[PDB]
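Written below as structure tokens is the structure these notes are about.
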Amino acid sequence: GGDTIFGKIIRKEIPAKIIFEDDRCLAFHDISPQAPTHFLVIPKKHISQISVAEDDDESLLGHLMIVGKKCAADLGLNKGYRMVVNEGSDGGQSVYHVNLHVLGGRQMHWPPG
Amino acid sequence: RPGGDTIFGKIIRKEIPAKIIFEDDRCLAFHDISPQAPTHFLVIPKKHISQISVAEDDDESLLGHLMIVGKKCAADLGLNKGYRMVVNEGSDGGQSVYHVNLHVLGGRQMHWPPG
Ligand SMILES: [Cl-]
Ligand SMILES: [Cl-]
């Protein structure tokens, strides 16, 4: 679903440790985890970044968050976690395919970067 | 009460002043009083949800609406170089108010990891 490494993951062309899939999104462990649990939830629709998401995408974006919180519960994150979406250079976005980070299993600190 | 018992419920009902950026029937965006970036605001639902871990399946559109309002407000505030959106869940997430709230931070380089 797109012209990035995450499109290749969606198409199963390169491996990832997949946590959950449905017809419109995919959740998988981050290859460079920043916490004991660190996974991504991505749409299969290639939205390059949250700044270009459309109004009609609202329920899809909320679906990523609902999938994210369900996966976090399944992975035992009962003490809490942090969800992150990066936009652009200042946001530290590393792949131009919208992706929701879910980090847990340790105390997350403030500020969030 | 509409909006709940937390400080964010009082902000929704105009009982406590806030610096409001955007308001509609489903959510409210306002500046954080303890900013962690040159621009730092929150987007909250007007419906009280204590935390993301108890959000219902039917809350999908509302949660997505928070991010759409977040990115529109970021553009209106001139965060053209980018920004970071954050939702904190629970103790390990650093959640400070138990009313779902999306943080939007920008105006400086954000670092990795995100806390
Ligand atoms: Cl990213
Ligand atoms: Cl919070």
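Residue numbering for chain A follows Swiss-Prot, covering 14-126 in order.
Header entry for method reads X-ray crystallography, 1.5 Å.
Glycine residues also receive a Cβ, built from the backbone N, Cα and C atoms like all the rest.
For the mutagenesis result A:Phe33 to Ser, the note given in Swiss-Prot is Loss of SUMO-specific isopeptidase activity. In the shown protein chains, 15 other C-beta atoms lie within 10 A of the C-beta of A:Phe33 (mutagenesis position).
According to Swiss-Prot, the mutagenesis experiment A:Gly105 to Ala carries this note: Reduces adenosine 5'-monophosphoramidase activity. The secondary structure of A:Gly105 (mutagenesis position), as reduced to three states from DSSP, is coil rather than helix or strand.
Non-local contacts of A:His110 (mutagenesis position) by the CB criterion (under 8 A, 6+ apart in sequence, same chain) comprise A:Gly14, A:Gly15, A:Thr17, A:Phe19, A:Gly20, A:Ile55, A:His59, A:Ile60, A:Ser61. Looking at Swiss-Prot, the entry for mutagenesis of A:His110 to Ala says: No significant effect on affinity for 3-indolepropionic acyl-adenylate and tryptamine adenosine phosphoramidate monoester.
Where Swiss-Prot documents A:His114 to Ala as a mutagenesis experiment, the accompanying text is: Nearly abolishes adenosine 5'-monophosphoramidase activity. A 3-fold increased affinity for 3-indolepropionic acyl-adenylate and a 2-fold increased affinity for tryptamine adenosine phosphoramidate monoester. Packing around A:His114 (mutagenesis position) is summarised by its Cβ count: 21 other Cβ atoms lie within 10 angstroms of its Cβ, all protein chains included.
A:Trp123 to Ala appears in Swiss-Prot as a published mutagenesis result, with the remark: Nearly abolishes adenosine 5'-monophosphoramidase activity. Cβ-based neighbour count (10 Å, all protein chains) for A:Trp123 (mutagenesis position) stands at 14. In the three-state DSSP classification, A:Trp123 (mutagenesis position) falls within coil.
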Roughly how many Å lie between the Cα atoms of A:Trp123 (mutagenesis position) and A:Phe33 (mutagenesis position), rounded to a whole value?
29
Between A:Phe33 (mutagenesis position) and A:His114 (mutagenesis position), what C-alpha distance do you get in Å?
14
Calculate the distance in Å between the alpha carbons (Cα) of A:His114 (mutagenesis position) and A:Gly105 (mutagenesis position), and round it to a whole number.
12
Quick one: of the mutagenesis positions A:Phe33, A:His110, A:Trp123, which have a CB under 8 A from chain B's CB atoms?
A:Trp123
